[PDB]
Amino acid sequence: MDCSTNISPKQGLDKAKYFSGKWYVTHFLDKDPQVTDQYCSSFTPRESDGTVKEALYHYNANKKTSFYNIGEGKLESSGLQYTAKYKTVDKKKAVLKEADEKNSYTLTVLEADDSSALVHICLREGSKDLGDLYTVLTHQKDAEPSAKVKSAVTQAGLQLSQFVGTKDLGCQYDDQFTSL
Ligand code: HEM
């Protein structure tokens, strides 16, 4: 597998709209999943002098288990795009593994407004691309994405209908973990 190539951040986006609130994934598009388990995710991204830190949460909807990470990276010269190394933590944010130099993700923001966003994420380990994911995001669980963000899905060459909708998965979030 190869992460999608035509990916660059939309220019003219207002970063205070992305580094805002918390995000819940309402729809995801996973190109070549190595597992069949489907997940829910929420994260809280903050930025300061070009360094991003974000608490990251995954819920396995089949096994009904959750795992936790903290990402850190630097904004690119191109705009709202950053490559993040990440720690592995427990629900109390105790560090189980420090960030290393082989594991990272690149996050690119394709659209972001007052209520919603579209972002792309390539997860990598050493020389291999592990996962390519598009995610539609809202600020509350199960809120409808904006017409603008829906338009950006189609602009990106995609069909929203072909994403997995997370509402039917029976998601469970930990809003204490994502807070702050
Ligand atoms: C609902 C949306 C998402 C889905 C379906 C999803 C799915 C997955 C899956 C299946 C894995 C591998 C789990 C394993 O077998 O260990 C994973 C790992 C990971 N994801 Fe996501 N993910 C989502 C959202 C996100 C987002 C928004 C971010 C970044 C902000 C992110 C960052 C990561 C990272 C860093 C890992 C590596 C964790 C590790 O190696 O322990 N994910 N995700």
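Throughout, chain A uses Swiss-Prot numbering, with the displayed residues spanning 23-202 in order.
Looking at the header, which is where the method is noted, we find X-ray crystallography, 1.5 Å.
Using the three backbone atoms N, Cα and C, a Cβ is placed for every residue, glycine included.
Annotated in Swiss-Prot:
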- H80: heme binding site (BINDING)
- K44 to A: Slightly reduces anticoagulant activity (MUTAGEN)
- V47 to E: Reverses orientation of heme cofactor (MUTAGEN)
- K115 to A: Reduces anticoagulant activity (MUTAGEN)
- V117 to A: Reduces anticoagulant activity (MUTAGEN)
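Structure coloured by features recorded in Swiss-Prot.
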residue : record               : DSSP class
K44     : mutagenesis position : coil
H80     : heme binding site    : strand
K115    : mutagenesis position : coil
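When the neighbouring Cβ atoms lying within 10 Å are counted for each of the recorded positions (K44, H80, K115), the highest count belongs to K44. Filtering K44, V47, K115, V117 by Cβ distance to ligand 1 (under 6 A) retains the following mutagenesis positions: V47.
Ranked by how many other Cβ atoms sit within 10 Å of their Cβ, the mutagenesis positions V47, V117 place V117 at the bottom. Taking the Cα of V47 (mutagenesis position) as the reference point, the closest of the recorded positions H80, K115, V117 is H80.
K115 (mutagenesis position) sits 14 Å from the residue listed as 'heme binding site', taking the CA atoms of both as reference points.
Across the structure, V117 (mutagenesis position) and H80 (heme binding site) place their CA atoms 16 angstrom apart. For the pair formed by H80 (heme binding site) and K44 (mutagenesis position), distance between Cα atoms is given as 14 Å, rounded to the nearest Å.
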